[PDB]
Structures are given as structure tokens and as C-alpha cells.
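S.K.: Right, I'll just put the structure down here and ask away after.
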Amino acid sequence: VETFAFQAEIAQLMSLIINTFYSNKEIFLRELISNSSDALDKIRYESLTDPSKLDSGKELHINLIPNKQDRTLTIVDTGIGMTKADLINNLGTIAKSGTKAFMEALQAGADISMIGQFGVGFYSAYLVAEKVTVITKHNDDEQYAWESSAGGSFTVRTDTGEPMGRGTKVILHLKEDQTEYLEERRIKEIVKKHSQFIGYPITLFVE
């Protein structure tokens, strides 16, 4: 296991997300589904000129998996995945610059639900999760697990957990008071409200 420091700007973003009073937490799901869709779009585009890119799985989709025993909500996609370098580099984002914009905007009258407009929507996971684990597999690399409970650091390790073929799995270890996001009725409602026009199937698994 390797441990890394978040850039200071990202640590500050995370703390703002964790400590700011903001009731409309449910937007985290849309943000992560949006990220999944973007990743699926990337592998799809690469496949148009090189069909072999899909040897690691031709189905392009998103699964939502709640588990009340583990208190986790997992978002899985079969998108392009991320290399180890992408993981370290803010999960393939330009987060340093996105954070600066988001903070300026929060000053010009924006609110936290607008985070995705600044390219740092992944971090909205910390509205509801105490810990986030990201398992990822890109065609050009091995399978990796990133994890962070905030506090300024994240880890990266190889994952000999179940091989995934290709894609990304975001495992949200929910805060104790956020278990509503494990209820089928609630997840269904949020998907219909904010993720109605996504171009890939979204399957909500049953417990």
C-alpha cells in the first residue's frame, strides 16, 4: 500500500464538502453517474477505430448496488477505467483548477449542487460517505484500488479482489445517518429526478 497527500486545494475542497451545512446531498448520485457516462463515452469512442478495445467487455452499462449489511452503495461502470497515474492525478480530473473555479463561483452565488459544472463532481461522494474506495481497470494497466476517508491522504494498491474486465467501481461506505441511499425507493427516485437522460442502461440491483 502506497499513501499519498492530496494537493492542498483538493484537501480544502474535501473539507468544505464535509463541513458545510448543505441539505441537498442526493446530488452525489447524479455526479457519479455522470462520471460513469463520460467514461463509457471514452471507451466507446476508442472502440470505433479499434474494436479490440472491447475485448475486455463489450457491454457498456452502469450498475447501482446497495448493500445494507456492509452499509455501502456501489456505482459500477464498464467505461474506459483509469491507470494508476490517473488515479494519483485526482482520478483523471484537472481538480486543482476546478476547485479554484468552484470556490470563486461559490462566492458569486453558486451552491454545492453545482459542483459538476466545475469538473470535481467525484468529490461530492463525501457528502454521504465516510470512506470511498475506487476499484479501476484500464486496458493499458493492472487493476488498482484507491481509497480515502479524507483527512488529507489517499492510498493506492493493486487489487486481487474480483477482476473486473474493464471499468470503474466507486464504493461508498455511507455515514451512519445517510442510509436512506440504500433504499430502493429512494435510489429509484433520485435516478428518475436527476439521471433520466443517460445514454447507457442503469440497473438498480435488488437486495
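Chain A is numbered as in Swiss-Prot, which gives 17-223 for the residues shown.
Going by what the header records, the deposited coordinates were determined by X-ray crystallography, 1.4 Å.
Cβ from N, Cα, C; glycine included.
OK, Swiss-Prot features for this one:
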MUTAGEN   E47 to A  Strong ATP-binding. Strong interaction with HSF1, HIF1A, ERBB2, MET, KEAP1 and RHOBTB2. No effect on interaction with TSC1
MUTAGEN   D93 to A  Impaired ATP-binding. Strong interaction with HIF1A, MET, KEAP1 and RHOBTB2. Loss of interaction with HSF1 and ERBB2. Los of interaction with TSC1
MUTAGEN   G97 to D  Abolishes ATPase activity
S.K.: Would you say which of the mutagenesis positions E47, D93 has the most Cβ atoms within 10 Å of its own Cβ?
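M.R.: Sorting the candidates by Cβ neighbours within 10 Å, the top entry is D93.
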S.K.: Under 8 Å Cβ to Cβ from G97 (mutagenesis position), same chain, six or more residues apart: give me those in sequence order, or none if nothing qualifies.
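M.R.: Residues satisfying the criterion: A55, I59, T152, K153, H154, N155, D157, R182, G183, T184.
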S.K.: Work out how many Å separate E47 (mutagenesis position) and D93 (mutagenesis position) at their Cα atoms, rounded off.
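M.R.: Answer for this pair: 13 Å between alpha carbons.
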S.K.: Helix, strand or coil: which one is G97 (mutagenesis position) in, per DSSP?
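M.R.: For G97 (mutagenesis position) - judged by DSSP and reduced to three states - the answer is coil.
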